[PDB]
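Asker: Quick one: this structure, given as structure tokens, is what I'll be asking you about.
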Amino acid sequence: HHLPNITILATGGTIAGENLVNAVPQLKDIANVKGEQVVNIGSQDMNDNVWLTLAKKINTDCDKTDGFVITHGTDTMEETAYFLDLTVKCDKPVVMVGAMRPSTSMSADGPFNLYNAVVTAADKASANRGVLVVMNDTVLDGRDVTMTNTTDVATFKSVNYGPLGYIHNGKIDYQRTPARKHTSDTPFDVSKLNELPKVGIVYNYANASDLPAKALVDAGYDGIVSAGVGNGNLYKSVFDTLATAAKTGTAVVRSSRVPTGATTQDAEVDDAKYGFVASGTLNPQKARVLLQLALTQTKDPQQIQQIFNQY
Amino acid sequence: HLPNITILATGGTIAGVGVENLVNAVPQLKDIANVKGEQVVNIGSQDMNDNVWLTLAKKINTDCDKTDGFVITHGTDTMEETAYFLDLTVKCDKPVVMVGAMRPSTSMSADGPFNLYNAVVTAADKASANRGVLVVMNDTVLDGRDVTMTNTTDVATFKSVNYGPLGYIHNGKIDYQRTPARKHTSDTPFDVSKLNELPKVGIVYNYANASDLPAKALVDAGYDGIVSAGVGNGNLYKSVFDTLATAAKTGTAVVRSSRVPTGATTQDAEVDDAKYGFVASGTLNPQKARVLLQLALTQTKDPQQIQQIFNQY
Amino acid sequence: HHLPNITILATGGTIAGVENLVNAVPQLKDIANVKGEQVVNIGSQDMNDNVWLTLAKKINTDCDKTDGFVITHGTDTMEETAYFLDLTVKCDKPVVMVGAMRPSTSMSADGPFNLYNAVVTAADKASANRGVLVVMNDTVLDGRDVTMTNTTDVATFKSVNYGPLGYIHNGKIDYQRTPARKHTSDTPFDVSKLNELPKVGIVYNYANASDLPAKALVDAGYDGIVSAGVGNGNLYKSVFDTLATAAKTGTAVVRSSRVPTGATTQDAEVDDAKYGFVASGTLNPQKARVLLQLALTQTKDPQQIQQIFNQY
Amino acid sequence: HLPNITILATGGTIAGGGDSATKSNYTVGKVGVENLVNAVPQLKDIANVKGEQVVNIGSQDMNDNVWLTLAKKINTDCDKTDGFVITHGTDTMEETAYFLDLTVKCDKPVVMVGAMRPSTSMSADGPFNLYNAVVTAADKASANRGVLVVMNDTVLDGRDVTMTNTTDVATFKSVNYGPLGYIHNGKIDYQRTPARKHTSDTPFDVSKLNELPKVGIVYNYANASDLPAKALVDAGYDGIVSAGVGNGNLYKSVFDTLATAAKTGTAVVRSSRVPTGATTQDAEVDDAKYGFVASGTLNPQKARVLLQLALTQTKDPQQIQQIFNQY
Ligand SMILES: N[C@@H](CC(=O)O)C(=O)O
Ligand SMILES: N[C@@H](CC(=O)O)C(=O)O
Ligand SMILES: N[C@@H](CC(=O)O)C(=O)O
Ligand SMILES: N[C@@H](CC(=O)O)C(=O)O
């Protein structure tokens with residue numbers, strides 16, 4: 001039927017626990033689909049190498065297909081999506097999808113999710129909107145998308161800025177696109193990288209130990225993202241250790257444990273004074289993604305901050 | 001006749017200044033209560049700690065028959081943790097209401113004044129008793145267990161994001177339609193009156209390619225318990241998993257919670273808690289699971305007994 | 001095996017689009033001894049008073065013959081029927097409503113698992129004395145506060161003001177809330193001998209609203225009118241005037257709100273006592289209609305109706 | 001150096017007042033524009049403000065005349081100023097905003113603002129709301145984003161913005177597609193812009209109009225009476241918008257009346273009483289068969305705005321559906 005060619009890159013996850021494609025015979029109505037297995041892991045075990053493989057795969061295979069769907073565990077899909085959002089140079093739709101219920105359960109969500117991810121990958125209007133996550137009839141941008149609930153099939157939301165489009169009857173009404181620079185408009189280029197800078201996450205809370213921050217420091221980590229309290233604030237011991245790290249060759253990004261809203265400049269922390277960077281709307285795991293990539297370009301906290309204001 | 005209400009002041013943006021100052025800026029408190037202020041500490045709640053926790057519980061318990069209710073003025077950033085600590089440790093049967101402010105007192109449309117007003121309204125309402133320790137923010141009565149910050153700056157940030165609020169405040173009156181089922185205050189076995197420290201519990205975060213070095217550092221330091229902020233339904237990165245499995249075998253209490261802001265970390269999912277001796281946190285977020293785990297550790301070190309605690313409180 | 005006896009009363013809805021509903025979910029036999037009866041077979045957009053009277057009477061009459069009930073229903077008005085049953089069911093055992101947002105033949109159709117979970121809830125001894133319930137997307141919701149939030153989302157049903165009662169995981173429920181308002185055997189509404197309910201209609205407010213709907217309901221002698229008001233139950237001027245007239249010439253007038261969350265309060269911009277109006281509080285216009293209809297079976301007096309709206 | 005900002009005042013609770021800081025009771029549109037401006041002396045740090053009283057009412061009484069007046073004044077005064085703020089009641093702000101979104105041709109920012117607490121209330125929300133509205137109207141980045149609503153530190157597009165709560169200061173949300181930007185320390189980080197066509201990309205021109213087509217709204221629910229629909233039909237309404245159940249469905253009696261109406265000279269639009277999500281084509285109602293139009297994400301009161309303006313161009317239900325799909 002003059003249909004597009006869509007490539008599925010499989011990484012594992014609950015959606016996949018070749019016969020994945022076969023369980024959605026209706027895919028034949030909308031695309032000529034071909035699958036490849038890149039890895040087969042639970043996304044709780046997602047890592048830098050898988051990321052690099054995947055960006056490299058998409059970038060080199062871009063001209064052989066019309067669109068990509070990546071099948072992926074839900075738990076870290078939001079990280080993978082932002083990492084691809086920043087490192088993919090291919091102009092064609094790249095769509096991640098997962099399932100909250102196993103494939104063998106009652107009212108399993110994966111089949112229709114897969115169908116809708118292919119719809120989205122096949123839609124010429126999906127191009128130039130960056131890397132996308134399609135979950136529960138909704139097209140979500142790679143940067144803002146996050147999990148909101150541990151088990152709900154509707155868990156994926158773009159909690160700060162909203163979704164891009166809703167899918168009804170195999171058609172999308174797009175009403176938004178992300179303003180922040182993505183894909184071809186980023187300076188990030190991992191084509192020749194076999195590793196990424198080391199970036200770890202420390203949590204803040206009443207009476208918080210400095211021992212985690214200390215441990216990352218002791219190991220020579222290139223960057224530390226703080227999951228701060230409220231508007232990216234730090235427990236006094238963690239503050240002291242990160243203040244030292246920032247002046248001793250470690251990039252420090254203030255983010256927040258709070259699920260929505262920006263960690264802003266000009267609030268209780270003098271970031272200029274400490275050599276810190278404020279993560280804006282990027283949650284701790286998102287901020288790690290961008291901090292890693294920023295570190296491949298620069299160690300300068302003021303250039304890092306600018307990166308955090310543009311990507 | 002108006003109620004005697006005691007404000008225990010701890011600092012926070014609501015104060016940023018002594019407690020006398022706070023009370024005198026909201027003269028309308030004179031129409032609903034006889035307010036007395038005591039300064040307990042004066043800190044940003046980012047610097048909240050176990051010694052202040054223990055001070056507050058002890059104070060409230062000791063001065064319970066001196067007053068008709070308590071309001072605790074507090075920073076927002078960690079209010080949700082103090083409220084839960086107090087919810088499990090206070091034995092006083094009179095209302096205990098925590099408040100703060102998302103905007104500085106000097107700010108245009110500062111939220112602090114009406115927030116404090118409504119906190120006193122709540123503390124003064126007889127209907128407020130026996131509902132546990134409460135947080136009052138943005139015209140809403142929230143329970144200390146479920147209440148959490150939802151946004152970094154929004155005045156409406158405080159929400160009980162899994163089971164909802166208790167009541168809404170309009171024209172100085174509350175319409176309560178909910179009370180928390182989990183055991184609280186005088187129905188808990190937790191008693192901190194003779195404690196001068198709490199057991200040591202830290203929180204580690206999970207994410208892609210997560211370092212095991214945070215968890216190992218806590219283990220090396222002999223931490224009594226570790227709370228994991230897992231991915232999805234409390235899952236762990238493979239390295240972190242290995243580290244905590246080993247720790248649990250030698251007697252560290254390990255609690256699986258989630259970085260995901262709503263919903264339960266369940267038993268009977270991808271992790272065989274029984275096999276590993278882990279505890280599942282239910283709807284308790286990592287900071288809240290810490291509060292409960294520290295208290296559970298004052299009663300037992302047995303993970304099945306800690307799990308029953310996590311199922312009842 | 002020693003399983004509870006659970007009755008499915010079928011009313012139609014996309015979940016059906018009884019005997020073959022039950023057969024579609026074999027896993028039911030693991031949790032309940034299930035039997036179905038067809039009550040009606042309609043899309044819930046055509047839900048009506050006569051079906052509500054039939055359901056209430058049936059549950060009340062058949063209460064001793066079963067351990068609990070699941071009511072399969074369309075999604076569009078399930079929130080209405082749920083609150084009607086909440087106020088009229090005298091049976092003490094669980095009554096759980098369930099529907100499906102996706103057609104039964106669609107990919108990832110939600111009906112099978114929803115129904116599984118509705119039987120789980122009906123079977124749970126802990127579900128008793130919580131009022132009539134709606135079970136949708138793994139969540140147990142109370143009949144008073146439950147409403148649609150989205151036109152098509154499988155997660156649409158939420159208790160938007162006070163939250164859910166429990167969450168369902170692996171066939172078990174962790175309940176942490178129960179509705180304070182009075183329900184079921186604690187209400188005085190008794191529909192057992194009623195062949196009809198009082199006429200209550202709903203008018204919508206907006207900029208430049210016409211009084212012509214309100215005037216039509218008054219002209220026809222309606223027993224009450226619910227206003228879907230703007231903001232905190234406010235009324236377009238011409239609508240205000242017509243409802244004021246109606247309030248003093250027999251018609252009970254409830255101010256509710258078009259706005260999806262929050263109470264319509266007393267003591268804002270409208271002096272309800274002066275006009276003889278009743279504030280709906282957290283009841284949305286379709287829910288306020290249900291309560292107003294039932295109030296009007298007990299009293300026409302606006303203070304007593306306000307008291308009912310403060311208690312149920 | 002500072003921009004020129006015009007405040008066109010309409011009333012609302014933002015200019016309302018009560019008998020005490022602490023009682024909820026208040027009255028709307030007493031206080032004049034000048035009193036609001038003088039309560040925010042910080043305005044002086046960010047704009048040269050000029051205020052004009054257009055009307056002084058509760059937005060509950062907003063109407064087609066006030067809309068027409070506002071649109072004509074903004075289009076007429078566009079070169080006199082760097083941007084406009086319209087102070088307005090909250091209850092129908094979402095309607096005026098979308099009306100203006102479709103009819104204003106001026107290509108400078110037009111920002112609407114209210115308050116959920118009156119000026120006399122403890123922790124009154126108006127003054128900071130006003131300040132942030134002016135910051136929004138002053139920001140060169142706010143241009144070419146349509147008409148805006150600024151409430152609780154958030155910039156919202158006129159089309160999607162709506163009230164979600166009867167009393168919460170945080171009530172205004174863009175419930176389907178989200179906000180455009182958040183305001184912190186007098187600055188906006190814009191991340192979105194509405195895709196649907198607005199202002200100078202719409203064919204709607206009300207400059208010569210003194211009245212708009214008559215369009216009413218009927219609610220759906222169990223046992224719905226057909227009497228409200230019939231009343232609108234007997235008066236010769238130009239259009240009727242149904243606030244449907246679920247995905248724009250209609251109670252059988254209402255369906256029967258509106259079926260007649262669509263083929264007997266009345267435009268009918270299916271919307272939904274459900275607060276978020278689209279009323280779609282290709283669900284349970286064959287719109288083509290019945291001559292109906294589906295509202296998409298437009299709620300009943302927003303769908304009335306677009307239908308009224310659509311009726312100024314066309315009576316053809318196919319053309320009206322094309323309009324609901326573009327604007
Ligand atoms: N642990 C699974 C969860 C899921 O896919 O639902 C994953 O991330 O791989
Ligand atoms: N950092 C402050 C924030 C506030 O109170 O708004 C605190 O938590 O103490
Ligand atoms: N119109 C159907 C919708 C559904 O059940 O999903 C009904 O309410 O009966
Ligand atoms: N009824 C008032 C409500 C408010 O503005 O808060 C108005 O819309 O004018």
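Please read every residue number as a count from 1 along the shown chain.
Determined by X-ray crystallography, 1.9 Å, according to the entry header.
Cβ atoms here come from the backbone N, Cα and C positions, even for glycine.
Copying in the features that Swiss-Prot gives for the protein in this structure:
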- C:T14: active site, O-isoaspartyl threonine intermediate (ACT_SITE)
- C:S44, C:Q45, C:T75, C:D76: substrate binding site (BINDING)
- C:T14 to A (Swiss-Prot position 34): Loss of enzyme activity (MUTAGEN)
- C:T75 to V (Swiss-Prot position 111): Loss of enzyme activity (MUTAGEN)
- C:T75 to S (Swiss-Prot position 111): Reduced enzyme activity (MUTAGEN)
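Walk me through the surroundings of each of these features.
Answerer: Under the DSSP three-state reduction, C:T14 (mutagenesis position) is assigned to coil, being neither helix nor strand. Residues within less than 8 Å, Cβ to Cβ, of C:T14 (mutagenesis position) and separated from it by at least 6 positions along the same chain comprise C:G43, C:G74, C:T75, C:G99, C:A100, C:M101, C:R102, C:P103, C:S104, C:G111.
Annotation note: C:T75 (mutagenesis position) sits in a coil segment as assigned by DSSP.
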Asker: Which entry in the list of recorded positions, C:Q45, C:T75, has its Cβ near the fewest other Cβ atoms, using 10 Å as the limit?
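Answerer: Least crowded of the recorded positions C:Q45, C:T75, by Cβ count within 10 Å, is C:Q45.
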Asker: Please report the end-to-end Cα distance in Å across the unmodelled region of 16 residues, from C:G17 to C:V18, as a whole number.
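Answerer: End-to-end across the missing region, Cα to Cα: 11 Å.
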Asker: Would you work out the biggest C-alpha to C-alpha distance among C:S44, C:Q45, C:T75, C:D76, the residues that bind substrate according to the record, and give it in angstrom as a whole number?
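Answerer: Max Cα-Cα spread across the substrate binders: 9 Å.
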Asker: Give the three-state DSSP assignment (helix, strand or coil) for C:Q45 (substrate binding site).
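Answerer: It is helical.
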Asker: So if I draw a 10 Å sphere around the Cβ of C:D76 (substrate binding site), how many other Cβ atoms end up inside it?
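Answerer: C:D76 (substrate binding site) is surrounded by 32 other Cβ atoms within 10 Å.
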Asker: Inside 10 Å of the Cβ of C:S44 (substrate binding site), count up the other Cβ atoms and send me the figure.
Answerer: 26
